[PDB]
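*Asks:* Could you have a look at this structure, given as structure tokens, before my questions?
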Amino acid sequence: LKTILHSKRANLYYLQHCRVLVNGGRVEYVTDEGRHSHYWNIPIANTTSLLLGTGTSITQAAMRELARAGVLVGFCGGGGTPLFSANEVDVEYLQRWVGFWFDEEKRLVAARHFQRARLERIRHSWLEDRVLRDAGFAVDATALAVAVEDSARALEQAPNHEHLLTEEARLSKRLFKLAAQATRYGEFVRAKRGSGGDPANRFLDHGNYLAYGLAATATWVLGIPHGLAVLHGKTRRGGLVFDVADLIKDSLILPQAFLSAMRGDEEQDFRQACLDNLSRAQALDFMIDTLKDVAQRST
Amino acid sequence: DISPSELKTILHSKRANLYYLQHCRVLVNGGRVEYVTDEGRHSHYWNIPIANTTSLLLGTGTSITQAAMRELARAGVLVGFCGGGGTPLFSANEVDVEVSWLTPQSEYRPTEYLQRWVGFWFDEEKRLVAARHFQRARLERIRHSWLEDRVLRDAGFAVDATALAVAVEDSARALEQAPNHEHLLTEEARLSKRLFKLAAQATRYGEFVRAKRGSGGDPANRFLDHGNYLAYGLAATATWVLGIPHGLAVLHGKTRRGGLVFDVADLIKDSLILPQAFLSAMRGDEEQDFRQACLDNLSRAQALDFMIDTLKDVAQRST
Amino acid sequence: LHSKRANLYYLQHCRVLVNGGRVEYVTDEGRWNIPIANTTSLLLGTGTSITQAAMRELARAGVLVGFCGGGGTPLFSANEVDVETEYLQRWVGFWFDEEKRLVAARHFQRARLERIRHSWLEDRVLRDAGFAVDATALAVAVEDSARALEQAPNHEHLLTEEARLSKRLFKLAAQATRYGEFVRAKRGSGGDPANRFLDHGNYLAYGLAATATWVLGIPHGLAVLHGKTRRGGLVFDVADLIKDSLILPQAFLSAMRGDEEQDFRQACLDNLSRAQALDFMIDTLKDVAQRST
Amino acid sequence: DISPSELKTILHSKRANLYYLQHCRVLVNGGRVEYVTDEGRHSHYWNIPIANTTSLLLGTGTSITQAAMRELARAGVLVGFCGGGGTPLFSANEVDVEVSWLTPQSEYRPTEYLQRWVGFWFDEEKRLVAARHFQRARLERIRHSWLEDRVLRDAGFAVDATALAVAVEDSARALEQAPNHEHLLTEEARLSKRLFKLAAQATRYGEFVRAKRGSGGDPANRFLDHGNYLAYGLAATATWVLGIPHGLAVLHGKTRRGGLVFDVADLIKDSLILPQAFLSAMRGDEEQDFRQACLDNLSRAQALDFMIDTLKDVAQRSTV
Ligand SMILES: [Ca+2]
Ligand SMILES: [Ca+2]
Ligand SMILES: [Mn+2]
Ligand SMILES: [Mn+2]
Ligand SMILES: [Mn+2]
Ligand SMILES: [Mn+2]
Ligand code: NA
Ligand code: NA
């Protein structure tokens, strides 16, 4: 059962299990049993973005007709992640992004706002919205709000990027501990990526991977290159994708990791639970909006 | 000494295969990427060695699947959809789009060249310096390949060497005199026209007239259009592998989308593709013979590596 | 915008569809999330469309769906409400006892009088717009009618008094706006702008009333004040809750300002939205059903 | 004498069109309501004569616009959303919803039938008397149609007349003695099952087995599922035109939302839809051929008029 009628923001559609082709100058979508039931109703304007996921194919004639119409096209894994390969976006956000990015102070302004955005999404999904709680995420509501409020303040006071990052890490650590307790996980230590074998560290690694796919889709639709991070160091590959994934990491991935663990989920149960959370909470939209908002303010 | 990344870049720069496909389906078969043609009853199946491939050009009557895209992206192979007969995929306003490129998005790129690039790119006079630098590099390749390339000589490129030296020397003087981008573009077309003429005479083509937008029917024009796709693919690869978006053109930005691909393809279009278009015409090659001959020359001359070095030099020389 | 408590949403200029497993609504490039639960109601207005796959998902999730004009009126067509937290049994439970029906009717009249007092006097929006009504004459009128309504012994007398209050509000409204002589023209037969705007305004009010009865599952044919044989009777009863408080002054204001049809229309819609008219209609209907037992 | 409103009801009862639409958009084009399919190079545009239409059923791959809803609603045309391939739009627990109906809300209905209806409806025993009444009206349509409709006979419905007459007599008997709604429901399904068998034999279908929830792939089952939508549409129209809410069911209330639609559709399902489903299977009709043949039968037999009279009769009899 659906529970949300989604006010769509970014004009991005996901397709799966169909063949995209052209009949008489018209882009159509075909399955083994004739015309696809939904896809004919995706609007083919220069504001559209198309992601072709599981069991899709496309012909050259369709590609022509989509590119002619200003439709950006990409290929993604199941559920829109990872983002495999995509059309380059014509160079708008890039100009603005570059406009502030070389001013280290404006970069910190961007980084501070990302953290505020991230703090709010934690507050929202762990407390205000009930779904996680309903599914057994029994977090100490009181200790959570303290954590957010302390960190928020501690973040506001960091004088520079190095300090912001330190505080940013401390908050994540605090959340792991609360999440573990919430779910009676017992001892938890975050293992640096790939190196932990326990279910939670695993689900966290896999979850972050699904989120990087959504973040990459956000930077791609906006024409913003991965190498212009606001929080991660300037030499980190994929740096901005990670900044962008960090927006919903602790609010959506973190709690489902400990839940799947608590519940004895296998890898695919976790992946699917995760995608459903990202979907319901409109994560991709938020990543996009955060990016626009930051660019808009910069100058 | 060298990073593992830089090693991988060198290794990528040595991939020799570049496919141009028509009337086939690109898909995955027993975990291999393959293209499939319909031979009436037969279907023929052709392997694609992805670790050795820089790009796929997919023209008329092609399709590709998401599972192939997955495998291709993961191996860092670009996929471009192009039009038929060397004509544009489509034309919108006054701009022709030869290839729609799909570039891998999850194989994270280095950041340093991108940062240098967006560092100069919004400054018009610094784009001028970058444009000029590409043009200089282009002239040095024309000289080397037209004058010191025994392999081209031995294949029947009986070019008037004195005349080639004179045109290239005049172009250099003009290039360095150019006040702006319009002057660069003007000089470039002017060299190209002299070179087509010289190549025509070298190969007994008879009187040659360059036809635009893939409109020419004659062997030379067709081979020149087909060969440019090869240069576009290497250029699309060279910029992708360094993390530079195709859109940040410094010379062709007014008349081409993803114009950096054209800027970079110009490094080898006149030096390498052009002679071989006339050599193939002269000998009666079919298109795919000509394509193989180019790939051989581009591998031999280490074209991809040159393109990548030049991008680096251009990026470094705005610091 | 979808303004009306956690439960009724209004959409316009968008396509409702299913993509990537979600029910989504896609706004026109020219122009908040909605919860899909069994308590949701959804109205699709100007420049909307919906696919069968979306309808499926909303129906499955217990969302009642309707189509309506600009701003939520008229109500064109809607899902049948499941007969049951159900007002229908209660409604019918009192409706056949004529004395209980009068109790309902008396409550509607008190509710309507309070709305008039609120909007004409207490609340100043109307005032600010140039509705310069004699505050004193208005309070006398309301108090007198209230008293006269409580004194009426049956529906007939209640209806008589009810019309006599409307007549005296028209006159107060005309003077408030320096309109000059006014006489209510019955049945769309009036040509002067106040008469025309009152006709149009009531039509917009019917649209809202129809929505209120639809959400509660109550049939139009069970009126508490209008005659048993009158088609759309309960809708007219419900519209009467806000006719004189909101539509009547806007009609004289629009005429005074030289408004065209659409100015008037948009002014009502805004008044109706500002004053939360639809919620009042619904609350009143719920309360009458509650106080009927 | 005859009121303009009742004349309008008689006029509405004669509307002959009923559309079942798939893979198209319903919209307004030059002031007309039309449906549009995409045919590669050319879109096809099909007019909907709204004054001559009872309902639209919109299945797989449809959409409709507010502007179309406005024109349809104004003309008193119902719009239902149905599922694919004769299967339910959806199922929520033990209850299947075949069609989600949108009914016009600004074309004010008469009040008298509704008032009679809510007057008896909350009394179970009165609902029972209403259910029996519907069931007798159904037996009478079955008799008239299977025994006296020469048109069906000439189309090759070679039914065993005596076998049919005997089953309907047994049914009437069992009907009158039904103590509960439970008993009525049991007898209803027992008669329908005899009728499938008789229709199958009249049309050389071979052994027939009714499949539920649209799950049957054989022609008869598919036409039965398809024909039911037509009956639902006319029932939805009959009840709406009289101002009776779909939910005030007297028979199928336990298993069906908007159950009165089913109770009313039962007046013509076995009498008309059922033989035609077997005739179409016998001839090799495509689905749209079958649907047209039904519409022709329903119009010739004045099915909508009968449903409407029956609801009126039932409402008027509750009143004693
Ligand atoms: Ca090198
Ligand atoms: Ca009759
Ligand atoms: Mn980090
Ligand atoms: Mn050039
Ligand atoms: Mn009245
Ligand atoms: Mn039945
Ligand atoms: Na050509
Ligand atoms: Na079926």
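By Swiss-Prot numbering, chain D shows 3-322, in order.
Structure method, as recorded: X-ray crystallography, 2.2 Å.
From the backbone N, Cα and C atoms, a Cβ is placed for every residue, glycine too.
Heads up, here are the entries from Swiss-Prot:
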type	residues	note
BINDING	D:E190, D:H254, D:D268	Mn(2+) binding site
MUTAGEN	D:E190 to A	Protein is unstable
MUTAGEN	D:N223 to A	Slight decrease in endonuclease activity
MUTAGEN	D:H254 to A	Protein is unstable
MUTAGEN	D:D265 to A	Considerable decrease in endonuclease activity
MUTAGEN	D:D268 to A	Almost complete loss of endonuclease activity
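Help me understand the surroundings of these features in the structure.
*Replies:* Secondary structure at D:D268 (mutagenesis position), taken from DSSP and collapsed to helix, strand or coil, is coil.
The DSSP secondary structure for D:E190 (mutagenesis position) is helix. Around the Cβ of D:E190 (mutagenesis position), the number of neighbouring Cβ atoms within 10 Å comes to 22.
For the recorded site, D:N223 (mutagenesis position), the DSSP three-state label reads helix. Around the Cβ of D:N223 (mutagenesis position), the same chain contributes D:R212, D:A213, each under 8 angstroms and 6 or more positions distant in sequence.
The Cβ of D:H254 (mutagenesis position) lies under 8 Å from the Cβ of D:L187, D:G261, D:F264, D:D265, D:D268, each of these being in the same chain and 6 or more residues away along the sequence.
Using a 10 Å Cβ-Cβ cutoff, D:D268 (mutagenesis position) registers 23 neighbours.
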*Asks:* Counting every protein chain present, what is the number of Cβ atoms, excluding its own, within 10 Å of the Cβ of D:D265 (mutagenesis position)?
*Replies:* 26
*Asks:* Starting from the Mn(2+) site formed by D:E190, D:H254, D:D268, give every other residue of that chain whose CB sits within 8 Å of the mean position of their CB atoms, in sequence order.
*Replies:* D:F136, D:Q137, D:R140, D:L186, D:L187, D:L253, D:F264, D:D265
